[PDB]
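Engineer: Here's a structure for you.
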There are 2 protein chains.
Amino acid sequence: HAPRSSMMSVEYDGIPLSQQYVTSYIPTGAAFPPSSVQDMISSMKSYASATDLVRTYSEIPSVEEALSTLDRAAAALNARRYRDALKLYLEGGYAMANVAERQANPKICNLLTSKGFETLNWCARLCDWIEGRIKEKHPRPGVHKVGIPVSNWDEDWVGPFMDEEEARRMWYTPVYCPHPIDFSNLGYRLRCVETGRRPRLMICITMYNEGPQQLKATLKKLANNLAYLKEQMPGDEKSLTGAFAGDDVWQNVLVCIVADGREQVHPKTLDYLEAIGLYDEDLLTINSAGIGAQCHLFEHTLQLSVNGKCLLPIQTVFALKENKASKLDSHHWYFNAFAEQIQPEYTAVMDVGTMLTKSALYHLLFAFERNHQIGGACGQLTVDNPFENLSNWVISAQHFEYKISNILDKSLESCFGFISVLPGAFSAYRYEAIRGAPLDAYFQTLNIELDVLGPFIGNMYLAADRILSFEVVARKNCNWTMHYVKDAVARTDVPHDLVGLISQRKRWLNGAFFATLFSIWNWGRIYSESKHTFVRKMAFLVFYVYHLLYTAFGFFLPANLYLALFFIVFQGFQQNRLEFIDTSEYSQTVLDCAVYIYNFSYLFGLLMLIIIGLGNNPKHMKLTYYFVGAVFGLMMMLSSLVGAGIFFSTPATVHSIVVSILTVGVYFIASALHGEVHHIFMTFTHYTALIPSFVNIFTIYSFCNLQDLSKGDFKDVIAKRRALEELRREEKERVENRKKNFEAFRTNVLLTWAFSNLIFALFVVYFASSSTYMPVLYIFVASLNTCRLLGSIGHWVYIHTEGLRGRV
Amino acid sequence: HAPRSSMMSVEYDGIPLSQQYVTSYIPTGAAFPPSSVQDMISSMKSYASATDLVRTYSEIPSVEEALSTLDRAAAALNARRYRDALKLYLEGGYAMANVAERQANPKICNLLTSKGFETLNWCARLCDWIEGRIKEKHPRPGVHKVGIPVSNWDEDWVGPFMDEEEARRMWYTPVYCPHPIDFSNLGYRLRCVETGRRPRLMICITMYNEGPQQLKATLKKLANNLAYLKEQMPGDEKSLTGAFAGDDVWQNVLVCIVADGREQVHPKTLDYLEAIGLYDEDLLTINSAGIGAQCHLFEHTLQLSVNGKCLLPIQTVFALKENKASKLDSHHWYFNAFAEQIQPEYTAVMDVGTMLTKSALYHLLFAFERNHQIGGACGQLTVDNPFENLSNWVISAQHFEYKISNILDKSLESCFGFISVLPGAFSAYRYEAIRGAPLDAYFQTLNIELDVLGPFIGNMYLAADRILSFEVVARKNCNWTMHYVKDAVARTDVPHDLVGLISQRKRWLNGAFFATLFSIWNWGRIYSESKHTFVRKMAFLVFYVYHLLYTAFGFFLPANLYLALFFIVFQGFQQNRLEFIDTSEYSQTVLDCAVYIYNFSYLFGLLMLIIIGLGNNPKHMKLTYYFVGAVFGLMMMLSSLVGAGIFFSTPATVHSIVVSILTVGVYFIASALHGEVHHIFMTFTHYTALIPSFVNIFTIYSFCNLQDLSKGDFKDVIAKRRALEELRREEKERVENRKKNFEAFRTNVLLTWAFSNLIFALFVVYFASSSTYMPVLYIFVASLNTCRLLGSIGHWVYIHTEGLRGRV
Ligand SMILES: CC(=O)N[C@H]1[C@@H](OP(=O)(O)OP(=O)(O)OC[C@H]2O[C@@H](n3ccc(=O)[nH]c3=O)[C@H](O)[C@@H]2O)O[C@H](CO)[C@@H](O)[C@@H]1O
Ligand SMILES: CC(=O)N[C@H]1[C@@H](OP(=O)(O)OP(=O)(O)OC[C@H]2O[C@@H](n3ccc(=O)[nH]c3=O)[C@H](O)[C@@H]2O)O[C@H](CO)[C@@H](O)[C@@H]1O
Ligand SMILES: [Mn+2]
Ligand SMILES: [Mn+2]
């Protein structure tokens, strides 16, 4: 018992030595007499020293404290606590006014002084509002924009004419507008509106987490397009006339760069923007202290110089949003605020890094002006430098896919005047067919939270460009059609690895599938509500039948691929149907061995792909995806060689040659007709080596991630705490419910798809022979490719004929 | 062009009327003359009105503002900004001193006055520390505990003897100790230490999100156990002697209730705690304003009354933690702080809701005192009210599982003196074998973040009780063994649904599997480091061989179950091996039909289970899990009936009857030997109907979730913003890396397990017959069950013999 007593004695000796430890008993109900308390308070003199120290310390303010007080004032005004907001605003204004004297930098001194004066005036206005002498709804500090000289200006530059105010001053203003519809009601204006200019074309360049090189290339290409438009010959049949003429075209084009979040912008991108006079950190930090702005917009008529050539000036508005949001939110801000204020004629949308050729804008504007029935158009999407880096299989496969998709599908859809725009493409509309209901349908997701809509609507709007296209075509009391321009070439930079391709295709496939389902369900609105010609309605009905058949065939693609490969190759080897060899006798331990190996490999690969895709992100699993892709590619190459041998050994019956043409040679026929044939010759092998990887891997990973979507008393204090707890718990419960619904939806869809494919494959393998199934598949494929070839030929005839027959 | 001009004119007319909109140009480099600025400032008189309004408003302080200022002061002191902390503390102290006068409630007035005086004294001490007259390391406000009378006290109560201070006053103190090891260094003490009492037994009741009923039942059962210990007859061979005698036992027991988070405690639980005098919201809110405490502890010697019986007083310490953490954190606080201070002899751990019988503590203490080689013990775990609600299959299955596991496995492991404790059980240790290294191994997860350790260590410590048990057994330079007490019955409340059972078993299975792997790898430490008897080392080696074989068999359990069912039932039906019927001829379209149906159903069920488990949480998917479980249960019941028919039709050879006994009848033999036989008769059918559901569903869901684990200038402001951005980005990157590693680990483990099972099943089906595989399985199962039966019989002999042979 010695150690216990020793440790207790040690604790007791450590007890001695607001001291370290005080034990007190508070008696309730006595409430104390107000005689000893006063003397006890007056009996302590260290309070005088503490007060002296605090008073001495609090004499000199600082910039950081002033900014923090202004931030707290902004929060308090957001919570509608006007007394505290007024007090904190007064404190911050006085602090900044005092601080501005000490700063050595003249720019900082001027900015601080101006901000202090603005804050004091706002305090006066808020005091007047509190008094009730001035009555207003939801007061806010007055809008104030600051123009400052650009830090770096090029002495040697050539231009048509530039006022010094426009040339050297960059303007800035932070905005609070929570609903971008009310942008022009709150008093915000742009430099173009102030100066009297009325641009007719607007371009939006969405940006998020990008290097300087992509933005620089995009701006250089846009400047080249403007230069080409300027040098357009006058008084010519092909030339454009009107606002887009020469020597004044640069005044009719405005470029909006809408960043997605100040916390995610690449620092080098910010440095490059500051170089061209479109960003300044000190101005943003000082002038946005008290406003609590949603986004800050800079304005400048930038001049760019490349080597010895001076590009034309570009009117640019850079809107940087404080918090991260979706790209649809950037389009919300752009469309609503800037289109409603400026009221343009055409509205073009592109991403960052899209490098246009010198004639893209000319062709788009020419189509829009000549046709006058076009409510929307989309240009051709291409891969930058396809011939270079030809050793990479992914790049060549993507190049072949882009070319074939553009030619066949875009031409066929554009013949009927209804286009499903590829995501990431460079598109354009006119701000007369998207004025009302189409934009409401576009932004319904932002207007209403996902909980009310559900998972189907969120997945549908994951790619909402097709929604806008359909709303344009099927608009009530209007007949707007779409068009595809072959000469508006825009070159992007596709991913060089399988994993980035997997993620990109995941987003693409989810959006496309659910947009297609929405279009199929709502196709009736074209007849019920729109007012087209009868011929147009009949053509739409024909295209609807074709669309139904094509989608139904596409849904059962993995099963058909497996059945075709299995039947042809492996039951030609096992049952001696390969025409260039006789496998009749053999060991008989090899005839079944090939089929067993093929079935086991296919099933194990599919199981592994499903397990990986439903689980970990496709970034750690690079090796496994590469291995599965390599196995499938080798299998497909072997199948292609065997099929070629079988075809060449056949005596080439008329039916065989006709089916071969209408099945495979449609690609080469269309490519030769449109003149883009060498790309097909170069990339056909690379695409063939990746067909099964495309189908299986991309569809499985896309379907496995359908849920991935974006002066009170004490009792007053107690009630406030309880209310906060209740709100927190209800918010957590709502989030859990949303997650539950999305997960259930994605699981149901994946199970339906996978089990439908498995049941189809089993019931065809067990109950059907190769002689009773392959002719049906050949007929189906030949029909689809014949329709696509007819559409492509029709588009070529239209593009080479309508110019002559424009009179009729 | 009329609408455009009209809208521009509308905007211009809306322009007119800190006003609504001001456009200014700030010239940089001028810096202004200090002549006009002073006159301009003095030219505005509304500032006088604003100052008067602010001065008038700021006269009267409030409770909420004082508490907010104290919170800000606590944050500033946490950031080591002593000037601002001192200023805010002074402001809060003065505000509370002024506020205390106005309050009508005497208790609130007294608490506010005392807190204000304490805050002022702390301000004086901090000012002295800033001056440097007093030099100290990391200053903090002095520890101050408040004792207040209990709101509700029972006038009619019977007890041995209670001082009025102990009977009527409840004590409270908030603690700041960040590392619980330094609890006694900072000056914190408990009431037992102050009063001079030295308890010898401590009990910890971990609580999180529980209703009042469970806590009330646990406290009533503990009081009953204390009453039984008190009434123990003196001067008897069986009776305990020493500190645990009668009439003073209640002074030697302390109960620690460690809540997990103030934001998650059920409000009714807080109300019940306040009823028995263990919680008060006003005291917590007032006295914890400035300290910024990590957890707040209340102390009381509670008296409980049930109906007409008055239970014995219980010394209770309720420690409520501010933020949520793991249960291991609660054990960290309990063990380190309270054990290191009190220095007890025994330390018992239980959950909340565990209802003990009247003799559990007596049996545990008797074993600990008599054996003296026991470093740890665990009691029997049972299901409350098993016979009632017998219609529910899940409850009966769990009852059978608990009984069989306890008897067979616990007896076999306890014979060798090494036990793997069931999670959630009621266990005990002595605070002499866990003093040093075992607790360090226990808390290594809390000491080091998971990023350094990895996923294996986190999954291992998900159930870290087995780690503590192994460290106790294999402690260096000591020979501590464990023991299992059959008579320490603790009854829990098992879940009534399949989904809660699924989640609970997920946690159990992950912890058990990885703890078993750790034990297998580190078994060598018993021979290399520990100092046991040679006989003990040989017994440990034998048990190690048995453990290896048992774990290896358990890993391949689903494949063996599938093979046994398929072979016996379905290749007895197809190949005419069912002895009670002749299926030789038949349609021949049915002989293969049964096998095809069985294979397809099994494969589809497994695929659906994997897809669901890897995806959505098992709460929305109740119907699918129920359907799969029902299908598997019907299949298992049919297989059981067919097997019984086959066995009874056989002429009962000697080998057959011996294998049948040593395979199945071991359960009934052991149950009859230990006297718990009727439960087996009642629940055998219910457990048989859920064997396959257990195996497949629980193992798959457990393996699919291995990743689920818990005065500067402007340039100074710019640098601070940049530093904050860098820290935020690095934190996000680190979190992403951790998620990547955990997901990769879980995917690799799941793939290994599933593919090993599939390959084993395929290579046994294709290359082995029923006559060359079933005898091996029978031999393996018979060997395992024979070893388990021998262990159970040995434990029974020891428990009924060692009492006589205690002399030798
Ligand atoms: C979905 C996906 O994996 N896309 C990848 C794809 O870009 P990918 O071309 O597929 O698509 P993006 O998502 O990058 O394009 C959407 C457009 O909106 C912008 N945007 C993007 C995200 C956002 O939250 N808000 C926003 O406004 C983008 O900058 C772009 O202008 O290849 C890039 C490399 O070549 C990768 O870096 C991208 O991760
Ligand atoms: C993991 C799981 O799904 N367990 C469920 C199981 O309890 P189950 O008995 O399986 O296990 P618990 O996780 O509830 O038990 C852990 C012990 O520590 C406490 N604890 C719990 C969580 C925590 O974050 N910190 C903490 O300290 C618990 O109160 C308990 O005393 O059946 C209960 C209903 O009968 C459910 O409500 C639980 O959700
Ligand atoms: Mn891009
Ligand atoms: Mn529980």
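Residues 23-39, 49-741, 762-859, in that order, are what chain B shows, numbered as in Swiss-Prot.
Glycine is treated like the rest: Cβ placed from N, Cα and C.
Checked Swiss-Prot, it gives:
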| type | residues | note |
| --- | --- | --- |
| ACT_SITE | B:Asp496 | active site |
| BINDING | B:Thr237, B:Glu241, B:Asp291 | UDP-N-acetyl-alpha-D-glucosamine binding site |
| MUTAGEN | B:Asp291 to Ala | Abolishes the catalytic activity |
| MUTAGEN | B:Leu359 to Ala | Leads to 70% loss of activity |
| MUTAGEN | B:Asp382 to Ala | Abolishes the catalytic activity |
| MUTAGEN | B:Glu432 to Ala | Greatly impairs the catalytic activity |
| MUTAGEN | B:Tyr433 to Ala | Greatly impairs the catalytic activity |
| MUTAGEN | B:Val452 to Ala | Greatly impairs the catalytic activity |
| MUTAGEN | B:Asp496 to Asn | Strongly reduces the catalytic activity |
| MUTAGEN | B:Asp496 to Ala | Abolishes the catalytic activity |
Engineer: Taking only the residues the record lists as binding UDP-N-acetyl-alpha-D-glucosamine, namely B:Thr237, B:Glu241, B:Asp291, what is the largest Cα to Cα distance between any two of them, in Å to the nearest whole number?
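Structural biologist: That value is 11 Å for the farthest Cα pair.
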Engineer: Provide, as an integer number of angstrom, the distance between the C-alpha atoms of B:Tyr433 (mutagenesis position) and B:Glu241 (UDP-N-acetyl-alpha-D-glucosamine binding site).
Structural biologist: 23
Engineer: Want to know which recorded positions, from B:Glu241, B:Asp382, B:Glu432, B:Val452, B:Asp496, are within 10 Å of B:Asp291 (mutagenesis position) at Cα; which are they?
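Structural biologist: The recorded positions close to B:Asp291 (mutagenesis position) (Cα within 10 Å) - there are none.
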Engineer: What whole-number Å value do you get for the CA-CA distance of B:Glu432 (mutagenesis position) and B:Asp496 (mutagenesis position)?
Structural biologist: 21
Engineer: Are there residues of the same chain, six or more positions away from B:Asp496 (mutagenesis position), whose CB falls under 8 angstroms from its CB, and which are they?
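Structural biologist: Long-range Cβ contacts: B:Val452, B:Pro454, B:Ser458.
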Engineer: For the mutagenesis positions B:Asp291, B:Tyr433, B:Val452, which ones lie near chain A, with a CB less than 8 A from one of its CB atoms?
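Structural biologist: Near chain A: none of B:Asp291, B:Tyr433, B:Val452.
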Engineer: Fewest other Cβ atoms within 10 Å: which of the recorded positions B:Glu241, B:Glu432 wins that one? Let me know.
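Structural biologist: It is B:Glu432 that, of the recorded positions B:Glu241, B:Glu432, has the fewest other Cβ atoms within 10 Å.
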Engineer: What's the CA-CA gap between B:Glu241 (UDP-N-acetyl-alpha-D-glucosamine binding site) and B:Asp382 (mutagenesis position) in angstrom, rounded?
Structural biologist: 11
Engineer: Where does B:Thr237 (UDP-N-acetyl-alpha-D-glucosamine binding site) sit in the DSSP three-state scheme?
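Structural biologist: It is in a strand.
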Engineer: Does DSSP put B:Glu432 (mutagenesis position) in a helix, in a strand, or in coil?
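Structural biologist: In three-state terms, B:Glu432 (mutagenesis position) counts as helix.
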Engineer: Please identify which of B:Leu359, B:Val452 has the densest Cβ environment, defined as other Cβ atoms within 10 Å, among these mutagenesis positions.
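Structural biologist: Top count of Cβ atoms within 10 Å goes to B:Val452.
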Engineer: By a simple count, how many Cβ atoms lie within 10 Å of the Cβ of B:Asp382 (mutagenesis position), its own Cβ left out?
Structural biologist: 20
Engineer: Check the deposited model and tell me the whole-number distance in Å separating the CA atoms of B:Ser741 and B:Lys762, where 20 residues are unmodelled.
Structural biologist: 39
Engineer: Just to be sure I understand the contacts, which recorded positions have a Cβ under 6 angstroms from any atom of ligand 4? Candidates are B:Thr237, B:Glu241, B:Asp291, B:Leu359, B:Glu432.
Structural biologist: none
Engineer: Restricting to the same chain and to sequence separations of six or more, state which residues have a Cβ under 8 Å from that of B:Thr237 (UDP-N-acetyl-alpha-D-glucosamine binding site).
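Structural biologist: Residues satisfying the criterion: B:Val289, B:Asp291, B:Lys358, B:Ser361, B:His362, B:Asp382, B:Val383.
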Engineer: Suppose the UDP-N-acetyl-alpha-D-glucosamine site is B:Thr237, B:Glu241, B:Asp291. Which further residues of the same chain have a Cβ inside 8 angstroms of that site's Cβ centroid?
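Structural biologist: Surrounding the site, in chain order, are B:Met238, B:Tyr239, B:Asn240, B:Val289, B:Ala290, B:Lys358, B:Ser361, B:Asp382, B:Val383.
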Engineer: Can you give the distance in Å from the Cα of B:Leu39 to the Cα of B:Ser49, which flank 9 unmodelled residues?
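Structural biologist: It comes to 10 Å between the two flanking Cα atoms.
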Engineer: How many other Cβ atoms sit within 10 Å of the Cβ of B:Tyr433 (mutagenesis position)?
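Structural biologist: Counting Cβ neighbours of B:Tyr433 (mutagenesis position) within 10 Å gives 20.
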Engineer: How many neighbouring Cβ atoms, not counting its own, are there within 10 Å of the Cβ of B:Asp291 (mutagenesis position)?
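Structural biologist: Within a 10 Å radius of the Cβ of B:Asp291 (mutagenesis position) lie 21 other Cβ atoms.
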Engineer: Would you mind sorting out which recorded positions among B:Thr237, B:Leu359, B:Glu432, B:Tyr433, B:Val452, B:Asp496 put a C-beta under 6 angstroms from ligand 2?
Structural biologist: B:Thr237
Engineer: Please report the DSSP secondary structure of B:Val452 (mutagenesis position), reduced to three states.
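Structural biologist: In three-state terms, B:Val452 (mutagenesis position) counts as coil.
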